[PDB]
Amino acid sequence: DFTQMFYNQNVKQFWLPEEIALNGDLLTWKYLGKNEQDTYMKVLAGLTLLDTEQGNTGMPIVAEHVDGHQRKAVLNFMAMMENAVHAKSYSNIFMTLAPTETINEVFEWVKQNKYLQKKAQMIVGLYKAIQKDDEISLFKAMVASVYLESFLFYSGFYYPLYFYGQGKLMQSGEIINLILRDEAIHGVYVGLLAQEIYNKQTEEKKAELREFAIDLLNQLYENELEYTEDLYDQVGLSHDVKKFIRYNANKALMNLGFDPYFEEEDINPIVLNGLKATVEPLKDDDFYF
Amino acid sequence: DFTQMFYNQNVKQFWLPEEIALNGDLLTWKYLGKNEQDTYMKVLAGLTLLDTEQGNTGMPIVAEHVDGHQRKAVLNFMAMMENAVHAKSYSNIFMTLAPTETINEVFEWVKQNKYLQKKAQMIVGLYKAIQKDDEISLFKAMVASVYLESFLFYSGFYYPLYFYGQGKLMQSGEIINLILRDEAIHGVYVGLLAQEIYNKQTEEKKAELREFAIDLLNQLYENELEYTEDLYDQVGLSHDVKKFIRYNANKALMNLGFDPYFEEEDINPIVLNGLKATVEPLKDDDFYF
Amino acid sequence: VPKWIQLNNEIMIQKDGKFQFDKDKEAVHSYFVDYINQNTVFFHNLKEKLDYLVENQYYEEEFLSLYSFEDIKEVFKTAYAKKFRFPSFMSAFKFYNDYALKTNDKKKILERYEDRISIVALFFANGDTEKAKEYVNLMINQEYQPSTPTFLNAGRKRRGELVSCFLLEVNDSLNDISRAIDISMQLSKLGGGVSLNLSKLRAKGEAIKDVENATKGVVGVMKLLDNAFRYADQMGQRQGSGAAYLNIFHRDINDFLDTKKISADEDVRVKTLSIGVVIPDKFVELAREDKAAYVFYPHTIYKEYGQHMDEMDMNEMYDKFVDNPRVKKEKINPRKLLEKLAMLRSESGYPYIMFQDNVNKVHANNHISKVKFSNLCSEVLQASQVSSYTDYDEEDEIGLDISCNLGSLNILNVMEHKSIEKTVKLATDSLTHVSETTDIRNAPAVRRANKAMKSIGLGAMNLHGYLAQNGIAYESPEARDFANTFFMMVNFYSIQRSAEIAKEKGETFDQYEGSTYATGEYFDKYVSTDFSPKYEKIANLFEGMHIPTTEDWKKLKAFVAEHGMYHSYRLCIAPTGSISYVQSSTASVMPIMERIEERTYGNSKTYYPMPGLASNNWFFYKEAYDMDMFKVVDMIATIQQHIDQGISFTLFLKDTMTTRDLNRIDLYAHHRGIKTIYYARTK
Amino acid sequence: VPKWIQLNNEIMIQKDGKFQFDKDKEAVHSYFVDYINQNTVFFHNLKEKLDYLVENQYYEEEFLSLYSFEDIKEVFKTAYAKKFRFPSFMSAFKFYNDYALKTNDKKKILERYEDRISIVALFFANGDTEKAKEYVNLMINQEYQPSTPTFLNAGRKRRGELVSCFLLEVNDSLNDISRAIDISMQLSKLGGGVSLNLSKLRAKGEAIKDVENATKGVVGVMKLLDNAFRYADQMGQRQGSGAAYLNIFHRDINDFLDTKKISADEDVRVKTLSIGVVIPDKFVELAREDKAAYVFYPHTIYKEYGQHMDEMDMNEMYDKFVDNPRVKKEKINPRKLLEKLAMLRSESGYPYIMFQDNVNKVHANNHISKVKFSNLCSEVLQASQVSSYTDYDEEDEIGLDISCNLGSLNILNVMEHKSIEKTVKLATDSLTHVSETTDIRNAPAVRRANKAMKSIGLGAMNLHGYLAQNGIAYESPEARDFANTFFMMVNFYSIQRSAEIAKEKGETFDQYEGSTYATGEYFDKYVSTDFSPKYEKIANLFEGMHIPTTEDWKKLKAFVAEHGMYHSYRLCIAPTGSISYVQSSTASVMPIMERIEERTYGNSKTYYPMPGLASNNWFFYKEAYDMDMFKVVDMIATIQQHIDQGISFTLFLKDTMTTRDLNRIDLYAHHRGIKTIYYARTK
Ligand SMILES: Nc1ncnc2c1ncn2[C@@H]1O[C@H](COP(=O)(O)OP(=O)(O)OP(=O)(O)O)[C@@H](O)[C@H]1O
Ligand SMILES: Nc1ncnc2c1ncn2[C@@H]1O[C@H](COP(=O)(O)OP(=O)(O)OP(=O)(O)O)[C@@H](O)[C@H]1O
Ligand SMILES: Cc1cn([C@H]2C[C@H](O)[C@@H](COP(=O)(O)OP(=O)(O)OP(=O)(O)O)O2)c(=O)[nH]c1=O
Ligand SMILES: [Mg+2]
Ligand SMILES: [Mg+2]
Ligand SMILES: [Mn+2]
Ligand SMILES: [Mn+2]
Ligand SMILES: [Mn+2]
Ligand SMILES: [Mn+2]
C-alpha cells in the first residue's frame, strides 16, 4: 500500500554535498568557545560513525532479507543515500572545520568512547543476528534500524540544530537538516516494513515482540542519558537534550505502530527554529431482497 | 587511482525516467507491425529481468565483498541505478505504450522463457557463490557482472537503438541511451576491480581464470544466440543482432583486460546512428559605479 | 497529570472484573473543584457580568436590550435552579473546551453551562421572558440541543453564522463557477460547511463556444473549490470543509471518483473537498439488469433540450438521451461503477451516496425543484434552483441555494420528561428564530432561499442511548417500533408547529400551494396507517403521552390545508458530532461506535464511556461495527419514513467484509428507501 | 521530410566554409510552391471570399459593412500590389501556422499575408478607405506590426480580446480576492496575460476581524490565482499565464520568493504564476549601506495610517514605519534578500524586478497614482487605483486597472523608409482605435481605465537587426546614439499624435491636467538637451528625416499645453515573441540570443538565421550571452529615457557568472535608470 509513494518521496528528496558551500561557516566557527567546538566535533563524529554502520550493514542487510522488487529498490536507494551522500557530507563538514590531525584525534576518541560504542554495537549486534527466512529476527533488526534512524541520531542532531536556530554554522546546519530529513523518511519506511511482520504474528508473539521493543528502547534510552551528560554538561544543555531524546523516542515508537512511552514535553524553541478491502464482483441476486 | 573519478561520473549522470515525457512515442508505436511490437516488448522485458537481478543481487553482493568506503559508495550507487532507475524505466515505457493485459503477459513470458531463465540462473548462481575473503569466487562473479553489463544487455539494446536511428520511438530510445551510457561505465568499473584480483595471481592461476572467463563467455554466447533467434526471426533481424552481440562481447573481454575473441564485422549503420548557481556575497563596492 | 485525568483513567482499571464507571463521576467533581471553579470568572452579581461581557465585545447588546435586567436575572435564576451536573467528565470537558465562552487570551472561563444556556434562550425568545424561561428549561433539562454554530455563537459579538450547512447550485458558466468559488469562501469564512452541485457543469472535452474539447470538466472546478476551501479555513482554526456532489450519469463521474483514489496524481487528487454521488433509480436498475449504461455530456443535453441533465427525470429521459444522436454519451458498466464506489468507500469512506429517487418519491416540494444533491453531512435534502450569475453590470438571476438550521432532540431526555410535543414545538420555534435572524450578505441565493423556504432542520440524538438504557437492542424490531412511533410523533408535532406559525404569521413558505402539504398527499400514509407501538414494552415507554392516531393526523391535515405550513422543510437528522458529548448522548440516531472511547487530548488520554453504560446494559450498548448493517438500514429507513429531509447514515463495516458486502448494503439501503448514505467507516 | 525543410536544413551545411543562407530563400519558395499554394483556399473573386468568410462566422460583419465593396477591393489590391515575399522560411511558417486564418477543420488556409493585413487595416480605419490603404501600406512595408492579439484577431468573429496585457489591483479583503480571481479567469478566457498586485494584501499571521494569526498571507492568494490560471487556459489551447507582483518591503516577500524555489513543497510552489518583486530605492539604499532592513505587515500600516503600504512613498515612510510601535515588522538583511533574488533568477529567471523609484521619478501621472507594479512581461508601467469590491447587493468602488494596447515599430523597415513620423502616427491611430473598440464586460476596473486613461503601448523591434545590418555593434556607443535619437523621435511623434488626437476629439485622458504633460515638466529634458546624433554615421543613417530639435520640442510642449494629450501612456517595448518571425526581425530591442536558432516542429528540425545575417555582418550579429550586460543596460537605459512606460529587459547570462554578477547587473540597472528587469536567461 505504500512502497511506490515512498519511492516518489525518496527520489524527489535527492541531493548532493556540493550543492551547499561550506566555507562561510568559518565566520561563526571561530567565535565558539573550546567546549562548544569540542562538543560539536564529538557529536559530529558520533553521527558519522553511526551512519556508516547504517550504510555498510543496516540498509543493505534489510534490503537483502525483505521480499519484493519495489521494496528492494527503495531500500537500495536509501543505502545509496547513506554511503554516497550522507557519508561524503559528514566528511566535508569535518574537513572544513578542523585540520586533518584534529579530525583523526576526535575519531580516535569517539571510537574509544564507552557510550557511543555501547549503542553502536547493540544496533550492529541485531543486524548480525538476522537469519535467512526468519521474519522474527528480521523484525528485531528493523526495530533496531528504526531506533537508529528516528531516535539515536537525535542526541547528536540537537547541537547542529541548536546552532542553526541561532544563525550559527548555517551551511553545515543546512546539510544536517537535509540528512535528518532523509533519516526521518528512512525510519518511517522501515517502520512500516516492521509493522507488516508484526501484524502477521499471533497475539502471544505480538506481546513478546512488544516486550522486545520496549526492553531495547529502555537499554538504549538509559545509555543515551549517559551519552548526553558526557557531551552536553560542559555546554549546559543536557536537560533540554533529554527532552528532545524522549520526544524522538516517541516518534520512533509511533513509526513501529506502538504507543508513545514518554509523556509529552515542549522542545527548546531554538532547536525548533532550526527544525484496500477485497474486491469481490457483484454476483447478481444482490439487487433483490 | 580511479574510484573518485567514477564516483563523480556516476553521480553526475544521475537521472529519472520521469524527466522524459513518453507520450510522443504513441504514434510511431501504434504504426509498428504486431511482430515488431511483440519483439520490442519482449526485448525490454528481458532487460528488465537482468536489471532486477543486477540491482537486487549482483551490485549489492559485490559491494559487500569489495573493501573501501569509496569503492562501496560507487557500487551502492550503481546498484540503486539498476533497480530504482533502470528496471523501473522499462515499466514507464510499458505503461505508456501497452495495455495492462499485454504488460501482464510479457512478465509471465519472462518467467517461462528458457533462455532468459538459463542466463539468470548462470549469472545469479555466480553472485551467490561468492565466499567472504575468497578473492577467486569474487573475481568469477565480477566476470559474470561485466558479461551482464557489457555483453548480455546488447541483444536487448539493439532494437530500441535500431528504431532510434530511424527516428522512431525516440523518447523510449532516449531512456535506453541513458541506461546504455550507465552500463558502459558500470562494465568498465567492475572490469577494473576484476583485473585487480586477476593481477594478484600466479601465471598458472591466471591461465585458469582466462579459461573460466572464455568458457563462461562461450556458454552465455551460445544461449544468447538461441534467445536472439527466438526474438528476432519474426522481424528479420537475427543475423544483424548476432553481429552486434559479438562486437559487444569483445568490449566485455577488453573491460576485463583480455584480447578480443570474435572477428570484426560491419554493424547496421542504423544502430550506429542510434548511438543551482555559484553564490558570492555582495561587496560594498558592487553598489557604486 | 491532573487529578481528574487520573480519576477518568481509573475507569479502565477493573475492580472485581468490572469497569469503574462511577469513577467517571468523581472525575467531573475533580474537574470542577480543581479546574473549572478556579478558572471561572465570578462577578459580584449578574449585572456586572453582563456589563463586562457587553462592553468587552463578548456579547451583542441588541438581544440583551430586549429584556429588562430583572427578566434576564429571572432567566439566569431559572437556569441555575435546576442545579445541572455533568454526569461524565468528557461532557463538561467538551463544553468548557469547545463551547464555553473564554477571555480574549483564553486563560479564564467567562461562561458556565447555565450562562451559555441562558444566553442562548434569551437570544431565542427575542424579548419574551416566559419563552426564554421555556427555552432555559428545555436546554437545562437537555431535552433539546441547538446545533454547534447556534449553541456556540448565539448572542456573541465575535460570533460567526448560526447556520451549519450551506448547499450551492453551480451553473455551467465561468461567471457561475467564479461566483460559486467566492460564495464558498465567504461561507467557509462564516464557518459553515459548503456543498456544491457540480452536475450542471459540462464534462471534460466539451465545447466552450464552438471550440471543442476545451472544458476541464468538473475536476478543474473541484480543484478550484478545494483551493478555495483550503484558503478559507475559519481563520486557521478549523480546516475548511467542502463537499462536491455529482450525478452518477455525469460523464466525469469516474474522474470525480478518481479525485478520492489514494493513487491519484497531484493534478487530480483533491483532499479537503468531500465527494458525493447522486444515484437515480435508473442507474440501480441498469446495474441490476447488467445492461451497459451511458454517462452523458451535460452541455449537449442542455443544447438539445434546453434543460440541464440533472434538471429532469433520468428514469423517463435516459432512453431519449441514449437514442438522441445530438446528445453525446460514453459507455460504462454500471456494475463496475458500483464496485468502484464500494472500493472507494472502503478505502476512504467516499463518496457520499444520494439515492435521488428515494429522496424525490417522498419529497414534498418537487414542484419547486427536485432534490439533486445533499450537504456536507448528506442529511439535508431540499429543493434548489440554480442561479444565473451574469456578467458584471448585468443583473443576476438569483435562484435558491439550500440552507437550514440544525437542532437535535435528546430522545432519552425528551421521553423521560414525556414532552415530545412541547420539546418539538419549542425547538421548531427556536429554529424558526435562527432562520429569521440569519442574513448572509455575500450569498444571494442562500439569503433568498432562507427568506422564502424558511427551511429548518430538527434532528434527534441519543436513540441508541435511550434504547440501551431501556433494555432494547438497537437491531431488535422493538427498537424500530419505538423509532417509528417516536419519529411519527416528532413529525406530527413539527407539522403542527409549522402550521401554527403559519397561522400566527399569516404567511407560508414560498410556493407552498404546489407542495404535497397543500394538496394533502403528504398526509396519506398518516391518515390510513397507524403508527402506534406494536409492542407492549414500547407502548409502556410511551405512556403518559398522547400518541397521534389517524384521526389526529386527519385533523392536522385539515389544519394545514386551512392555514398552510411556515417551513418547507422541518426535520433533518445531522451527525451531531461534538455537541452530543455535552448532552451526554449517543451521536445522532446512529449506533455507538464503541462502548468506551479512548481520546487523546494534549499529552493525556481520556476514556469516555457511552452515556448510561454499566454492567446490566453492557450488551445492549452493542458496538455499531458488530451490528448487522441490514438491520441498521431497517432502523434508518423506519426513521426516514417520518423525516422530510435525510439522515446522516454512516455505514459501520468490518475489515473482513469485501466490497461486495458494501455494495449489498448500499443496494439494500436503496431498496428500503434510504435517501442518503454518509460514510463507510471501517474498523 | 518535406522539400522546404530539406532546403532549410541545408543552411547549416557549409559550402566553402560559409553557411548557405541564400538557401533559406529557396526554402520559402518551396514552402509556397509545395504547401502554401496547395492548401490555400482560392475564390473566383474577392466578393465570394468575403461572403464565405462572413457567412461561415470567420469575419465580423460590422467592420466590413463600414466600407463599400469597391473600397475593400481597393484595399486588398493595394496590399497585393507590393508583391510581398517572405525573405526566410520561418517567417512564412510562423505566419501560416500561427496567424493565417484556417478553416474549422484546420487543413486549409483561408487568409494569405496580404488578406490578413488588408483585414486588419480595414478594421483599423473604421470606415476610411484612404486610412485603410495607409494602414495596408504600413503593414505590407512591415514598418509597423500590431501585436499578436490585434494581428491575429482583428476582424475575426471567433476571437479573443485584442488586449492581452492586464494589470489588476487586489485590495486586502476576501471579496476583493475572490473578485480578482474571477477577473483573472475572465481575462485569461479572453486570451490575455494577467498581472496582479498583491502588495496591498496583508501578510501571513495578520488579524482578520481582530483575531490573531489568521491571515494566510499572499502565498495562499498566489495558490488560488495559480489554480485559476491553470483552469482558464484559453479553452485548452495555451497554458494560462499569470503574474503576481509584491513589494520587497511586504513581509511575505521571502515566502513569495519561496514559491519559485525548486525545493518548495507542493503547497508552497506555484508553477503557472510568474512572480515579480517591486524594489523601492529605500531597499537599495539599505542594502548599499548594509543596514538591516524591515519587512512590514501591511494591515498594521493600513490601520495606523489609513493607507496601504504600497500607496505611500517608502523613502519618506520607512523611518516612520520602523519607529512606529503600532506597525508590526520583521528584521531582514537586504543584502541577503538581494542575493536570494539573484539566486532565484539564476535558477528560474524569477522574479521580475521593478525599480519603483526609477519608474516613478519619470512617471507623468503620479498625481493619479504611482506605478506600483508591472505586467506579465514587465514593460507596462502605469498608474493604477485599487478597487473596493464590496459584498453583494452593494455598490462597488471601481478603480483603475491597467490594460495597454501593444504594437511594435520595425526599426529597420521604418528607418530604411525614412518614415518615423508617419509610422509612429499611424501606429498611434491604430492603437487608439483598438483601445476604443475594446469593451470587457467582466473586468470593471480594466474597462474603466481603458475608457479613462486611453493608454497604449507603442513598441519597437529589430533594433539589433537594424544595427547589425548597418555595421554597428549593439554595445557600441554609436548604437546607443542611434537608439537615443530614434526613440526621441518616436516619443516626439507619439506625443504629437496624442496631442493631435486630443485636439481633434476635444478630449484628453482623465486627470490629464495634473500630469507632467500639462505642467510641461515632461518636456524639460527635451527643451534643454539636444538629442541629435553625436556620431556622423548615425546622422547619415537619419539622413532624409527631420530630427526634432529643442525648438521643435518647445513647440510640441506648447501644443500639448494648448490642446492636451489623448493618451495617458503611449510607448512600451514588449518582448514581441512570434510577430518578430513574421516581420523577419529580431525580438524587441533585445540583442539576439543566437545567430541561427534551431527549432523542432513535429518530428522535423528547422533553422532560422537572424534577419540579414551573412558573412559580412556575422560579427556584428553578436549573441546576447557573449555581450557585456553593462553595455546592454546602458542601451536599454538610453531607450528608456524616451519611453514613458517600461521595456521588457531580459538579462542574458553565462553559466560561469555567479549571483554576485547578477546582483551587480541589477544594481547597475537601478543606477542607470532601468525601470524593469524581465528575465535572467542563463546559457
Ligand atoms: N458534575 C458537575 N457539573 C457541574 N458543576 C459541577 C459539578 N461538580 C461540581 N460542580 C460545581 O462545583 C461546585 C462544587 O460543589 P459540590 O457539587 O461539590 O457541592 P456543594 O458544595 O455541597 O454544593 P452544590 O452541590 O449545592 O452546588 C458546585 O456547586 C458546582 O457549581
Ligand atoms: N518567398 C515568397 N513569399 C511569399 N509568397 C511567395 C514566395 N514565393 C512564392 N510565393 C507565392 O507563390 C507565387 C508564385 O511565385 P513565383 O516565385 O513562382 O513567381 P511570381 O512571378 O511571383 O508568380 P505569380 O504569377 O504568382 O505572381 C507567388 O505569387 C506567391 O503567391
Ligand atoms: C472559460 C472556461 C470555461 N470552461 C468551462 C466551464 C464552464 O462550466 C463552461 C461554460 O463556460 P462559459 O462561461 O459559459 O463560456 P461561454 O458562455 O463563453 O461559452 P458558451 O456559450 O458555450 O456557454 O466552460 C473551462 O473548463 N475552462 C475555461 O477556461
Ligand atoms: Mg455560457
Ligand atoms: Mg476587510
Ligand atoms: Mn544517513
Ligand atoms: Mn538513514
Ligand atoms: Mn542497468
Ligand atoms: Mn549496470
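Here chain D follows Swiss-Prot for its numbers: 6-688, in order, are the residues you see.
Header lists the method as electron microscopy, 4.1 Å.
Cβ from N, Cα, C; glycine included.
These features come from Swiss-Prot:
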type     : residues                                                                                                                                   : note
BINDING  : D:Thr153, D:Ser169, D:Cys170, D:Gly198, D:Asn380, D:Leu381, D:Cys382, D:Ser383, D:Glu384, D:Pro580, D:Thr581, D:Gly582, D:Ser583, D:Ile584 : substrate binding site
MUTAGEN  : D:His255 to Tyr                                                                                                                            : In ts-A 73; temperature-sensitive lethal mutation
ACT_SITE : D:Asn380                                                                                                                                   : active site, proton acceptor
ACT_SITE : D:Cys382                                                                                                                                   : active site, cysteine radical intermediate
ACT_SITE : D:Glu384                                                                                                                                   : active site, proton acceptor
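Positions of Swiss-Prot features highlighted on the structure.
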| residue | record | contacts (Cβ under 8 Å, 6+ apart) |
| --- | --- | --- |
| D:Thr153 | substrate binding site | D:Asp103, D:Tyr104, D:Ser169, D:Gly582, D:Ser583, D:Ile584 |
| D:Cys170 | substrate binding site | D:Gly197, D:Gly198, D:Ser200, D:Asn380, D:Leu381, D:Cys382, D:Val385, D:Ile407, D:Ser408, D:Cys409, D:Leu411, D:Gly462, D:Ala579 |
| D:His255 | mutagenesis position | D:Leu203, D:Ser204, D:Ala208, D:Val223, D:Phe261, D:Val300, D:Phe301, D:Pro303, D:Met314, D:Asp315 |
| D:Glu384 | substrate binding site | D:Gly462, D:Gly464, D:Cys577, D:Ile578, D:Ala579, D:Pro580, D:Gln650, D:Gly651, D:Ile652, D:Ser653, D:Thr681, D:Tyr683 |
| D:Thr581 | substrate binding site | D:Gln150, D:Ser152, D:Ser413, D:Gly464, D:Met466, D:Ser590, D:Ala592, D:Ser593 |
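Across the binding-site residues listed here (D:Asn380, D:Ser583), the residue whose Cβ sits among the most other Cβ atoms within 10 Å is D:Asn380. Look at D:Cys170 (substrate binding site): DSSP puts it in a strand.
Packing around D:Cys382 (substrate binding site) is summarised by its Cβ count: 29 other Cβ atoms lie within 10 angstroms of its Cβ, all protein chains included. D:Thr581 (substrate binding site) falls outside any helix or strand according to DSSP and counts as coil. Secondary structure from DSSP puts D:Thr153 (substrate binding site) in a helix. Largest CA to CA distance in the substrate binding set (D:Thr153, D:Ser169, D:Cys170, D:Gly198, D:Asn380, D:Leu381, D:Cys382, D:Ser383, D:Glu384, D:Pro580, D:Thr581, D:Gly582, D:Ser583, D:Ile584): 19 Å, whole number.
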